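Engineer: Mind looking over this structure? Questions follow.
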Amino acid sequence: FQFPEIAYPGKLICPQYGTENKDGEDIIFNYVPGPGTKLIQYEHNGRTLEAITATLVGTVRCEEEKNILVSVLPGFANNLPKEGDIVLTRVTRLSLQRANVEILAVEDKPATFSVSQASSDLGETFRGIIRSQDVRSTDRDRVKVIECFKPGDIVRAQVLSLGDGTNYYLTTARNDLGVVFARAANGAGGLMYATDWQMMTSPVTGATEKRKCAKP
Amino acid sequence: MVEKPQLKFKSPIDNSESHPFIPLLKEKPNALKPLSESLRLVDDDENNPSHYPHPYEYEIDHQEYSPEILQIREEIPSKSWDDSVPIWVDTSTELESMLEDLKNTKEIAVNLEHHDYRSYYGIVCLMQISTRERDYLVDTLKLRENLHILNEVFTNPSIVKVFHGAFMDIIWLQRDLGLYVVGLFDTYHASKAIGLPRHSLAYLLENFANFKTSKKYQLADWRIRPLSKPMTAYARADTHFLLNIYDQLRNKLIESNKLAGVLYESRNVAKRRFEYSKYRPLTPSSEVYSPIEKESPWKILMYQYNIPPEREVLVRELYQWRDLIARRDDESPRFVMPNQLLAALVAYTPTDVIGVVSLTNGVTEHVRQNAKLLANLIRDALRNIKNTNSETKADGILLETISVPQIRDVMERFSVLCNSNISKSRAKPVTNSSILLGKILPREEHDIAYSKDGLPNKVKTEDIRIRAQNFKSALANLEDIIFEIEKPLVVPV
Amino acid sequence: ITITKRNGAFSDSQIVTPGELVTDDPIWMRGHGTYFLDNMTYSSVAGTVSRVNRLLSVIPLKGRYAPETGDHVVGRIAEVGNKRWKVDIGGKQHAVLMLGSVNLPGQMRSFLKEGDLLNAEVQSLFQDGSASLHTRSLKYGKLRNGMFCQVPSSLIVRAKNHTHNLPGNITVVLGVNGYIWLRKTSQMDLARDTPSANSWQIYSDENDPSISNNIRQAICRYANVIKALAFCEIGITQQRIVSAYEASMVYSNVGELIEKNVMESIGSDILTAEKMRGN
Amino acid sequence: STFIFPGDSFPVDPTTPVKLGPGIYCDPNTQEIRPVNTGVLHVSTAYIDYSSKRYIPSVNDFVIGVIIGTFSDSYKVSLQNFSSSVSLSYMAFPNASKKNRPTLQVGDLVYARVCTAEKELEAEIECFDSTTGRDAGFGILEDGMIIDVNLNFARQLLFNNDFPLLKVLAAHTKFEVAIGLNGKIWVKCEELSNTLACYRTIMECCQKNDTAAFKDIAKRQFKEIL
RNA sequence: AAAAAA
Ligand SMILES: [Mg+2]
């Protein structure tokens, strides 16, 4: 690519704009900053200059989407809950009109996941709230939250809107979303598995608790 | 059914709104400022257009209250509810008797009744005025254009008018009856100053009166004559004990020095001016009332029923037509067509006269006769929405703006920048040998396993690798747990 | 650098003090600064006795800005939560700004965020004295294209219009709260009161791309004279500013106006001029 | 009497179906029934009576609470100090309304029953039974005086009609009374001296805890104020 | 950071 492949923080990669000559016509390559890069200003020969500079140690990748995107891939931080993403959460508390949780991991894109490492005994972990209307598409008005989720149960959901900078708004309306892993009696009993979409049973003690289950 | 009083009125209703609201005030008693000076029009600002100002605006602010409202007097117990009887006034012969009866009183308690279902602007139905020793029920239907003579009492600063939530009462007074209030004392604002839990009228009749009442007849039709027993019970109950509460609240305010604030907010209520939706100020305020305070009233209708910004032209015509008929036959917009039924016209969009008549639960009378026209407005709106139906472009003009050979210049200045910067680096090679903690701190993780002899054995680094390979392979594909349950209720074919 | 070294040390208006009986007449209506106790009226603060009509009160010598309905004020966003904005107008409490009290064009932090200045009107008042702000106007909105300066709230009196245009192509926004904003005269500022007798860029954070030095030093000088008039405890009006701006032209450099002897000179010049041509 | 200790074997055979209750615990894994408290096992129905000063939310229980907060959705009422708050809805009152809200300030005494009480959810009460003529004394308790007692003294007073308290107090004075299952007793009389006489009796009766000492205490208390 | 009339 006529540009350095390996880049340490502070290493010059490519100028602001670029162009080449092919097929008897000038093709304009537009370089734009990305994750790991930062467009800054340098001075030389008594004249200002703007060039793409890597800010993270790793390899440079030049890709195009249907313009040249310059980004640096390290050998987590970039991953952050955005509208449409699927996120594994754990129920922290149950209220009557809603159910608040905390974000643990986020599903990637083509399964693999991105685990967000944080202290659960502090509160530094991202918190999210699942509305009672976002529990299931069936009968959106009247939904008993006690018979859907449970403190400690793992819930796979999808984030709708970020809202403010405190809580995320999730939903379990579709089939592949709902309580995934759970135990009997708030975790006191044995492991339970998902059979019906609105019923969770335990093939060990024969206990059956009402939850919101996803599709296997 | 019930005959509307609009036909029985001496003057026909006018829903044209072609001219700014002109007060029906003919005689202006207790006024230090001439009527001719207040009958003019205010200069048009940016937000405020040309309109007639409040007649007693100069009288409300400038005039002083009676010095007996500023002193703490003992409460005056209300007359017995069972012993006292309400006096009905349906003729002008007994209206004059009440007028001279109110002039010898220190304070009066007045509350209105309104019906906005069979009229566009709405019509004042019942006015209940109560003194210390008697109660009155004034009919505002038959006696309407002759109630302007009550302004001698209502605009007199010597007599204290006791209302509750007069924010809508002052409007109804000046619009239909042409009445104005000078020297108002709103018990509602008084309740706010004390910090009472509920600023309603039912709470004041409970805590400071111990007369249990309830909200039963409010939206109910008051045009029905004569008045029934539970309705006339609620009618007189509003202003009966109101004078008792007036003293009790007035004593609360003086000792807490909050009386100045209540009378202040009361005057601002009394100076409220009514104006049509067309000639309303462009800036929303609480001093001017209008049926529609938004330039685009169809906006909030769409966002409520989640209507996308595409059928706005459809809901506009349906709204403007609903307002046109309502101002024609002199009816309420909801009586012509409810918002729920209008939503069915926007959501389903019936192209024929068959789909218009049958929607949801029921259909009103106004849109039933004009159902054929409604089928055309939908066909016109759908025709309109189908009639109407920059990323690299904005960048491309900027790339042709900057010089092309300059790109070769900034590249040469970039190549000469790197070669004169990072290309020059020379220093004697120094080993990374540990000085102190560099030997032990970054130590690779080792594991040991004690055998039967008790001798330490270093676990191979390859041993743990195949352990992870065995775990990750077994965890990735879990064996499906199969368990059978007996079903004696099922049978074969 | 200027220093001051001192060693050894560190129809009449009635002046009342807390606890003093102002009048023995219970007829009067109790106002601010006075409390009621057994038909007697005592003063709670120290100041002048204000007798207006039936209302009796005591005006304090010094006090924070008291918000009134219709006041044109300049405020800064203090915090943003739920569906409201709480703006600091330098009062006793933070004024509130509802979501329905602003202009929505066709995540509230994308419109107004902490730190942003704005000018607004007091729509109404709460029971605790807090003010409800209202920005729905062509004269109100988010502030930019200039600089902020603060003067005592008792130096700016109410008026029909608080936005004045001044020579030098700049515009002042005299808030009743004392918060003042100087800015470059825009299209709205040039023709505002005149056309009356004849929208995503309103929340923008970026100033005008072309700010001439002639305007920057004007904004600068206009700021130095206002704080100078405030230094002499002189009520700031549109005329007092223009006069001070012209009277300060005898000083070539703008930086010379920061001195104490210079500020009191410009202040005394206007006081003596308005007294001479006023009588 | 048969005294029970936690962890001890359960005398009742697992063969015959027996309904559970308070005092016993069903192990979510081993599925064995064991006692978790100390007291007397009552078998008719299987439950254990144990001494406790702290009340826990439970369905169909009459409680006397104090309004500690007023929200827009419901009321915040504390049935006991330091315990979690309870949710009293606006529609939980007789003759309910939409726009119009019932008149209750912070500190008002309310006599209501617990409708829905989950262990992992905020409890809820209603000021109208479901139902007993809508009037079991439910509603705002005007004036009067309340007294804190243990849960043992409260339940036996409300349920058991052989308890010589309301029987012995009715002879000394005429009054209306309301007893909650959270250890709260509300008693209102005409004269203040009578209410004070009733407060001192229950205070001493709960302390000594003797069935035959009720008449003795009540005699000397009412003659003390005079 | 709900509230008042009808
Ligand atoms: Mg009323």
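Think of each number as a place in line: the chain as shown, counted from 1.
Header says: X-ray crystallography, 3.3 Å.
Heads up, the Cβ atoms here are built off N, Cα and C, so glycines get one too.
Per Swiss-Prot, AMP binding site is recorded for B:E113, B:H114, B:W172, B:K215, B:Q218, and the stated evidence type is experimental evidence. If you look up Swiss-Prot, you'll see B:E113, B:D238 marked as Mn(2+) 2 binding site. Summarising the annotation, Swiss-Prot assigns UMP binding site to B:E113, B:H114, B:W172, B:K215, B:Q218 and lists experimental evidence as the type of evidence. What Swiss-Prot lists as domain 'HRDC' is B:308-388. Under the heading of mutagenesis, Swiss-Prot lists B:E113 to A (Swiss-Prot position 240) and annotates it as follows: Temperature-sensitive mutant. Abolishes exonuclease activity and increases accumulation of 5.8S + 30 nt RNA, 5' ETS RNA and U24 + 3 nt RNA. Experimental mutagenesis is annotated in Swiss-Prot for B:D169 to A (Swiss-Prot position 296), with the remark: Temperature-sensitive mutant. Abolishes exonuclease activity and increases accumulation of 5.8S + 30 nt RNA, 5' ETS RNA and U24 + 3 nt RNA. No effect on subcellular localization. Quoted from Swiss-Prot, the note attached to the mutagenesis of B:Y234 to F (Swiss-Prot position 361) states: Temperature-sensitive mutant. Abolishes exonuclease activity and increases accumulation of 5.8S + 30 nt RNA, 5' ETS RNA and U24 + 3 nt RNA. No effect on subcellular localization. Annotation of the mutagenesis experiment B:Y234 to A (Swiss-Prot position 361) in Swiss-Prot: Temperature-sensitive mutant. Abolishes exonuclease activity and increases accumulation of 5.8S + 30 nt RNA, 5' ETS RNA and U24 + 3 nt RNA. As a published mutagenesis entry, B:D238 to A (Swiss-Prot position 365) appears in Swiss-Prot alongside the note: Temperature-sensitive mutant. Abolishes exonuclease activity and increases accumulation of 5.8S + 30 nt RNA, 5' ETS RNA and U24 + 3 nt RNA.
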Engineer: Which of these recorded positions, B:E113, B:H114, B:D169, B:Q218, are close to chain D by Cβ (under 8 Å)?
Structural biologist: none
Engineer: Just give me the nearest neighbour of B:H114 (AMP binding site) among the mutagenesis positions B:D169, B:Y234, B:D238, Cα to Cα.
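Structural biologist: Of the mutagenesis positions B:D169, B:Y234, B:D238, B:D169 has its Cα closest to that of B:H114 (AMP binding site).
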Engineer: From B:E113, B:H114, B:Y234, B:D238, which recorded positions have a C-beta atom under 6 Å away from some atom of ligand 1?
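Structural biologist: Listed by sequence, the hits are B:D238.
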Engineer: Per residue, counting other C-beta atoms within 10 angstroms of the C-beta, which of the mutagenesis positions B:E113, B:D169, B:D238 reaches the highest number?
Structural biologist: B:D169
Engineer: Roughly how many angstrom lie between the C-alpha atoms of B:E113 (mutagenesis position) and B:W172 (AMP binding site)?
Structural biologist: 9
Engineer: Note down the number of other Cβ atoms within 10 Å of the Cβ of B:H114 (AMP binding site), including every protein chain shown.
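Structural biologist: Taking all protein chains shown, B:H114 (AMP binding site) has 19 Cβ neighbours within 10 Å.
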Engineer: Within 10 Å of B:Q218 (AMP binding site) (Cα-Cα), which of the mutagenesis positions B:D169, B:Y234, B:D238?
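Structural biologist: So the list is B:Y234.
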Engineer: Just checking, which of B:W172, B:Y234 (recorded positions) has the fewest C-beta atoms within 10 Å of its C-beta?
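Structural biologist: So among B:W172, B:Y234, the recorded positions given, the one with the fewest Cβ atoms within 10 Å is B:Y234.
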Engineer: Determine the Cβ neighbour count for B:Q218 (AMP binding site): the number of other Cβ atoms within 10 Å of its Cβ.
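Structural biologist: B:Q218 (AMP binding site) is surrounded by 9 other Cβ atoms within 10 Å.
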Engineer: Going by C-alpha positions, which of the recorded positions (B:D169, B:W172, B:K215) is nearest B:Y234 (mutagenesis position)?
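Structural biologist: The smallest Cα gap between B:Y234 (mutagenesis position) and any of the recorded positions is with B:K215.
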Engineer: Which of the three DSSP states, helix, strand or coil, fits B:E113 (mutagenesis position)?
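Structural biologist: The three-state answer is strand.
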Engineer: According to DSSP, does B:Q218 (AMP binding site) fall in a helix, a strand, or coil?
Structural biologist: coil
Engineer: Measuring Cα to Cα, how far is B:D238 (mutagenesis position) from B:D169 (mutagenesis position) in Å?
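Structural biologist: Here the two Cα atoms lie 13 Å apart.
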Engineer: Using the residues the record lists for AMP (B:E113, B:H114, B:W172, B:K215, B:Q218), what whole-number Å value is the largest Cα to Cα distance?
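Structural biologist: If we measure all Cα pairs in B:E113, B:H114, B:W172, B:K215, B:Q218, the largest is 21 Å.
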